[PDB]
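Worksheet for the structure shown next.
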Amino acid sequence: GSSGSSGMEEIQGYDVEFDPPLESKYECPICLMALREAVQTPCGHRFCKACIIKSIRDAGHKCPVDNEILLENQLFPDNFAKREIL
Ligand SMILES: [Zn+2]
Ligand SMILES: [Zn+2]
């Protein structure tokens, strides 16, 4: 009379650690990553020339942070030149 045999096993591994990258540069509150073009806004914020363009066509003329009536044409403040039907 052996009566077979039984047992039990449990393996676990917890660990809560992380190293935050150097955040010493205005980041994009839209995509949450390094600015693509690094374009500024007239309202008073900084976003990716691409992100800002998507936010407008996506939702509409509004800031992704303050939702303030903002237009595209009113962008590209970094450019020290305004070539208009020159
Ligand atoms: Zn972005
Ligand atoms: Zn804004």
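Think of each number as a place in line: the chain as shown, counted from 1.
Per the header of the entry, the method used was solution NMR.
Backbone N, Cα and C atoms are what each Cβ position is placed from, and that goes for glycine too.
Here is what Swiss-Prot records for this protein:
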type    : residues                                     : note
MUTAGEN : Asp15 to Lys (Swiss-Prot position 57)        : Loss of interaction with UBE2N
MUTAGEN : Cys28 to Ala (Swiss-Prot position 70)        : Loss of ligase activity, autoubiquitination and signaling capacity
MUTAGEN : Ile30 to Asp (Swiss-Prot position 72)        : Loss of interaction with UBE2N. Has no effect on TRAF3IP2-mediated 'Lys-63'-linked polyubiquitination
MUTAGEN : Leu32 to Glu or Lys (Swiss-Prot position 74) : Loss of interaction with UBE2N
MUTAGEN : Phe76 to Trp (Swiss-Prot position 118)       : Partially impaired polyubiquitin synthesis
MUTAGEN : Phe76 to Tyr (Swiss-Prot position 118)       : Partially impaired polyubiquitin synthesis
MUTAGEN : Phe76 to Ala (Swiss-Prot position 118)       : Loss of TRAF6 homodimerization and impaired polyubiquitin synthesis
MUTAGEN : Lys82 to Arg (Swiss-Prot position 124)       : Loss of SUMO1-modification and c-myb-mediated transcriptional repressive activation. Loss of TRAF3IP2-mediated 'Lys-63'-linked polyubiquitination
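The structure, with features from Swiss-Prot marked on it.
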residue : record               : Cβ within 10 Å
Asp15   : mutagenesis position : 5
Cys28   : mutagenesis position : 20
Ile30   : mutagenesis position : 18
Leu32   : mutagenesis position : 7
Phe76   : mutagenesis position : 13
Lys82   : mutagenesis position : 7
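Within the set of mutagenesis positions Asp15, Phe76, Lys82, the entry lying nearest in space to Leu32 (mutagenesis position) is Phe76 (CA atoms).
Listed in sequence order, the mutagenesis positions among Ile30, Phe76, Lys82 whose CB lies under 6 angstroms from an atom of ligand 1 come out as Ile30. Checking Cα-Cα distances from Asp15 (mutagenesis position) against the mutagenesis positions (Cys28, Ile30, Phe76, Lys82) with a 10 Å cut-off leaves nothing; none qualify. If you measure from the Cα atom of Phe76 (mutagenesis position) to that of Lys82 (mutagenesis position), you get 9 Å. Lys82 (mutagenesis position) and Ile30 (mutagenesis position) are 27 Å apart (CA-CA, integer value). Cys28 (mutagenesis position) sits 25 Å from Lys82 (mutagenesis position), taking the CA atoms of both as reference points.
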